[PDB]
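A.B. asks: Supplied in structure tokens, the structure appears directly below.
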Amino acid sequence: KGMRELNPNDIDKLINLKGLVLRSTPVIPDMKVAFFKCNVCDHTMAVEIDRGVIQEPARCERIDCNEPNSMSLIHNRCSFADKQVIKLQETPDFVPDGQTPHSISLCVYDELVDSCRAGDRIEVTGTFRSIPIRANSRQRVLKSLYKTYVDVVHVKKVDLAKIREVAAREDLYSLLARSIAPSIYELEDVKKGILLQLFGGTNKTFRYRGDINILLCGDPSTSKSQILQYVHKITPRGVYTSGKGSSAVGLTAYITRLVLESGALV
Amino acid sequence: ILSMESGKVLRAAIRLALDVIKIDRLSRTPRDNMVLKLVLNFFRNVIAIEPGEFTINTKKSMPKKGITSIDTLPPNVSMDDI
DNA sequence: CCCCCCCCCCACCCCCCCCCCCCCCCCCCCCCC
DNA sequence: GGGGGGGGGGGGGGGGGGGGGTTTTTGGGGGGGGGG
Ligand SMILES: [Zn+2]
């Protein structure tokens, strides 16, 4: 169901959402067990955190000590779970055409932390939750409408025999070369060159490296653009770009706000 | 007293005691008997010193946190020294 | 190829809290049955 | 010999007082692009 379709009947149900990850926090430590130590007698006791509240012992547990207000919290001996907050934007497939996309913050825990990264389109299954937020930290006073978030419980994105058999072939060079772009009429030495570029040479320690570099020139209204598109589709981790400007993607590494951005070459 | 030159003052104390133990059970005057007893009081005292107790005043009620620590040792002492 | 331009980025009431005071409750001691 | 009553200490509650609660212009440097 749509992120835009959620309503207060959902406030404790297990829901399903689809959308785009904008960013995530670093891992946030979330206390699961407080660890208390007695100032006078150095006795220690573990207290589970209940509904986010520290159930502080008012007096020391040991009846032979039983001093009031003497227990103190030892922060770095408490036990912490992992929490992370991720901001999920409404996918443009679902938006009405005349307004901004919505977004929902989602909380994700333990080994589900870093299930996704910025730019990932995902599904999540999670309980829709809501909580109040304060008017000011020095007061208990709460605003009369709650923050909403989804508290996730599942996330999801969006052979050798044949290899050696084909490797026995005699026509393999021509077979593979024509296969990179069989929709394109014969330019076969270009196709062979680009296949050899896909394979590449080798590296060495000492630098000399396995890169192979190719250029196509000649008339503009011809198959070279389609050829670049096909090798882009074939290669595992390459990119497509053009020699100047930036449609939020540019060639060179570049300093901007302060952050270094890596360009298309990098 | 324990640390200085491995506590050679303790050897000074036993020498002050040996300098009456040399003269006989018959020979030792009341002053000599006192000197030997004084050396024993020195050894007893040096054993006996132990950290004091944090003696709180109870006129005024306890705050929302109790006493911060009972430790009474001065900053140049550690409990291993004692 | 050099210089100049021009473009970009950057700087008074209400709640929480703390202190003080008073009363009540619980324990211990002493007397009475 | 045990139970009641009286007296003293210690704790808790209530009240009172107090303090806290962003775009727009101007100037400068540096980088990039265009014209002679
Ligand atoms: Zn204690």
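Following Swiss-Prot, chain A residues are numbered 312-469, 505-552, 557-607, 614-622, in order.
Using the three backbone atoms N, Cα and C, a Cβ is placed for every residue, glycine included.
If you look up Swiss-Prot, you'll see A:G568, A:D569, A:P570, A:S571, A:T572, A:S573, A:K574, A:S575 marked as ATP binding site, on the strength of sequence analysis. Listed in Swiss-Prot is the mutagenesis experiment A:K574 to A, annotated as follows: Loss of MCM2-7 complex helicase activity.
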A.B. asks: Note the Cβ centroid of A:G568, A:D569, A:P570, A:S571, A:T572, A:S573, A:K574, A:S575, the recorded ATP site, then list each other residue of that chain whose Cβ lies within 8 Å of it, in sequence.
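C.D. replies: The answer, listed by sequence position, is A:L566.
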A.B. asks: Taking the Cβ of each of the binding-site residues and counting other Cβ atoms inside 10 Å, which one has the highest number: A:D569, A:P570, A:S573, A:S575?
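C.D. replies: Max Cβ neighbours within 10 Å, all protein chains included: A:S573.
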A.B. asks: Counting other Cβ atoms within 10 Å, pick out the least crowded of the binding-site residues A:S571, A:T572.
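C.D. replies: Fewest other Cβ atoms within 10 Å, among the binding-site residues A:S571, A:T572, is found for A:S571.
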A.B. asks: Using DSSP with the three-state reduction, classify A:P570 (ATP binding site) as helix, strand or coil.
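C.D. replies: DSSP assigns A:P570 (ATP binding site) to coil.
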A.B. asks: Can you tell which of A:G568, A:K574 has the most other C-beta atoms within 10 Å, given these are the recorded positions?
C.D. replies: A:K574
A.B. asks: Once the DSSP letters are reduced so that anything not helix or strand counts as coil, what is A:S575 (ATP binding site)?
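C.D. replies: Note: A:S575 (ATP binding site) is helical by DSSP.
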